[PDB]
Amino acid sequence: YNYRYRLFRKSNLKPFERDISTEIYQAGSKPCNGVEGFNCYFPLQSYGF
Amino acid sequence: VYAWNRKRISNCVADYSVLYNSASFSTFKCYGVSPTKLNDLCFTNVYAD
């Protein structure tokens, strides 16, 4: 279960671009300021391996 | 909920944009994209129950 990938980003990444950012992503519904809630969630996951 | 029937919603405009913003239920989750992305889509019908 250690293998990480990203579900949400403000734009798609460029050729051989990379992004270390964790954050809580906000879908414009509320400025949730680094804590989860309705329409705002942590954007990294790891697989159900 | 284990044994009920379901039927198509069709030929009328999918309010998924308002359905994404609205806290109309205690939780929601999706097989395809987020509801804001579903607000850009179409189908012959959505089967529902």
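Residue numbering for chain A follows Swiss-Prot, covering 449-497 in order.
Cβ coordinates are placed from backbone N, Cα and C, and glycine is handled just like the others.
If you check Swiss-Prot, you get these features:
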MUTAGEN   A:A475 to V  Increased resistance to neutralizing antibodies
MUTAGEN   A:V483 to A  Increased resistance to neutralizing antibodies
MUTAGEN   A:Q493 to Y  Reduced host ACE2-binding affinity in vitro
MUTAGEN   A:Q493 to N  Reduced host ACE2-binding affinity in vitro
VARIANT   A:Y453 to F  In strain: B.1.1.298
VARIANT   A:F456 to L  In strain: Omicron/EG.5.1
VARIANT   A:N460 to K  In strain: Omicron/BA.2.75, Omicron/BQ.1.1, Omicron/XBB.1.5, Omicron/EG.5.1
VARIANT   A:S477 to N  In strain: 20A.EU2, Iota/B.1.526, Omicron/BA.1, Omicron/BA.2, Omicron/BA.2.12.1, Omicron/BA.2.75, Omicron/BA.4, Omicron/BA.5, Omicron/BQ.1.1, Omicron/XBB.1.5, Omicron/EG.5.1
VARIANT   A:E484 to Q  In strain: Kappa/B.1.617.1
VARIANT   A:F486 to V  In strain: Omicron/BA.4, Omicron/BA.5, Omicron/BQ.1.1
VARIANT   A:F490 to S  In strain: Lambda/C.37, Omicron/BQ.1.1, Omicron/XBB.1.5, Omicron/EG.5.1
VARIANT   A:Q493 to R  In strain: Omicron/BA.1, Omicron/BA.2, Omicron/BA.2.12.1
Cβ-based proximity (under 8 Å) of the recorded positions A:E484, A:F486, A:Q493 to chain B, or none: A:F486
Cα separation, A:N460 (variant position) to A:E484 (variant position) (Å, whole number): 22
Residue among variant positions A:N460, A:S477 with least C-beta crowding, 10 angstrom cut-off: A:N460
Least buried by Cβ count (within 10 Å) of the variant positions A:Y453, A:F456, A:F486, A:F490: A:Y453
Fewest Cβ neighbours within 10 Å, where candidates are the mutagenesis positions A:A475, A:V483: A:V483
A:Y453 (variant position) to A:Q493 (mutagenesis position) - Cα separation in whole Å: 6
